[PDB]
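**Student:** Take a look at the following structure, please.
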Amino acid sequence: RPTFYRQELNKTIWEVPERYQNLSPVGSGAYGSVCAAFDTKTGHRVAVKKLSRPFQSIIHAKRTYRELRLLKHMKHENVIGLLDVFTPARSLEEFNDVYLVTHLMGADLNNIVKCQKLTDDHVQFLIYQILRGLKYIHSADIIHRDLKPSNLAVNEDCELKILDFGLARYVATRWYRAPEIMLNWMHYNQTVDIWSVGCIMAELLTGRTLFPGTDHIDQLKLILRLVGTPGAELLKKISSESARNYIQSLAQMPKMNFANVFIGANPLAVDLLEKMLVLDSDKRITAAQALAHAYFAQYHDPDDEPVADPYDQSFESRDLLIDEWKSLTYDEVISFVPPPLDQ
Ligand SMILES: CC(C)CCNC(=O)[C@H](CCC1CCCCC1)NC(=O)c1ccc(CNC(=O)c2cnn(-c3ccccc3)c2N)cc1
């Protein structure tokens, strides 16, 4: 066990290993309770997140377990990874705080698009990286579901990682959400995330939110204005009578020609957008397919777009007591094997 030191920061007690020095809060709460720190083992800046009331309820406890499991799994260049996880507790009995350590990222994409509209080259490279991380996540049967520009972090070298910062103690998730999981939430696949990548890529190209809806209905209306109302073939895959009635209640709208909307953009980018922003989720391009798209010719390397190890999601179906989820989380803290150092 390493030696821990104690301090207080912005309404909260941090007890961390001496390994981590010069803690300073970041984001004014925006990211959670998170400090930048210097990691003396590596000589690098890191981020240290203290989970908020991780075992307050069964729901918090399972969420805690879930986040730890997911972070321990992710081993890929374009996905946040886990550098360390610790608790000052010496036993399960005393276990009540969970701290996570990741790389410290430079800025989010929300900050970057709000600052400047990007070059077509920067768009190629950023979207390629998103898709490469998504091929990986999706290969483990993990769906992000919350993709938006504030959940993507980029450094000065333009290397990107996918994360999920979660709630706030503003960019609406709804603006980037697939129509199929806008009303019903039964019939959806991993390509909900590809819909979000299309919305993000549009905004990077244009500097404007593609579908800035006020609510779920308005959101749907903005969407169908671009992609058109569902034709007979998609209508007959909608089980929800109320959704089908709602859709069919609208004055029918044609699909726009995306070249008339994204006027002046690279045509290969326009063609990719058409393949991502398809209403029918069975017809939407997958991440693996998208990487082989001609828009990514300068980056795509089929020998360097790896899949994930399998991920055991079987816990998701379980209904357990708080002390059980806590003990499982403790197990995962104990079994953690830190990553290779040499960067
Ligand atoms: C509650 C619910 C909505 C989701 C909760 N979420 C999770 O479970 C995921 C778990 C892994 C996911 C990774 C992406 C793919 C899906 C799983 N969890 C994380 O992604 C996750 C967990 C911990 C951390 C800690 N790091 C930071 O906070 C951090 C790092 N850099 N910067 C930075 C960024 C830009 C500018 C300046 C500084 C930060 N602020 C970061 C992300």
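Using Swiss-Prot numbers, chain A covers 5-173, 182-355, in order.
Just so it is clear, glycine is given a Cβ too, placed from its N, Cα and C backbone atoms.
Swiss-Prot lists these features:
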{"type": "BINDING", "residues": "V30, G31, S32, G33, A34, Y35, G36, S37, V38, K53", "note": "ATP binding site"}
{"type": "ACT_SITE", "residues": "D168", "note": "active site, proton acceptor"}
{"type": "MUTAGEN", "residues": "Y182 to F", "note": "Phosphorylation blocked"}
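Let's see these features in context: how buried, what's close, how far.
**Tutor:** The DSSP secondary structure for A34 (ATP binding site) is strand. Around the Cβ of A34 (ATP binding site), a 10 Å sphere holds 13 further Cβ atoms from the protein chains shown.
Sequence-distant neighbours of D168 (active site, proton acceptor): residues of the same chain at least 6 apart with a C-beta under 8 Å from its C-beta are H148, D150, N155.
Look at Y182 (mutagenesis position): DSSP puts it in coil.
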**Student:** Other than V30, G31, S32, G33, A34, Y35, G36, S37, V38, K53, which residues of the chain come within 8 Å of the ATP site, judged by Cβ distance to the Cβ centroid of those residues?
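**Tutor:** Checked against the 8 Å cutoff, the neighbours are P29.
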**Student:** Where does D168 (active site, proton acceptor) sit in the DSSP three-state scheme?
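**Tutor:** In the DSSP reduction, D168 (active site, proton acceptor) maps to coil.
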**Student:** Express as a whole number of angstrom the distance that separates the Cα of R173 and the Cα of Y182 across the 8-residue gap.
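**Tutor:** It comes to 13 Å between the two flanking Cα atoms.
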**Student:** Scan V38, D168, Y182 for recorded positions whose C-beta lands under 6 Å from an atom of ligand 1 and note them, or write none.
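**Tutor:** The ones that qualify, in sequence order, are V38, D168.
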**Student:** Which of the binding-site residues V30, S32, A34, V38 has its Cα closest in space to the Cα of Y182 (mutagenesis position)?
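**Tutor:** Going through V30, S32, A34, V38 one by one, the closest to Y182 (mutagenesis position) is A34.
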**Student:** Do you know which of the binding-site residues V30, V38 has the most other C-beta atoms within 10 angstroms of its C-beta?
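**Tutor:** Most Cβ neighbours within 10 Å: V38.
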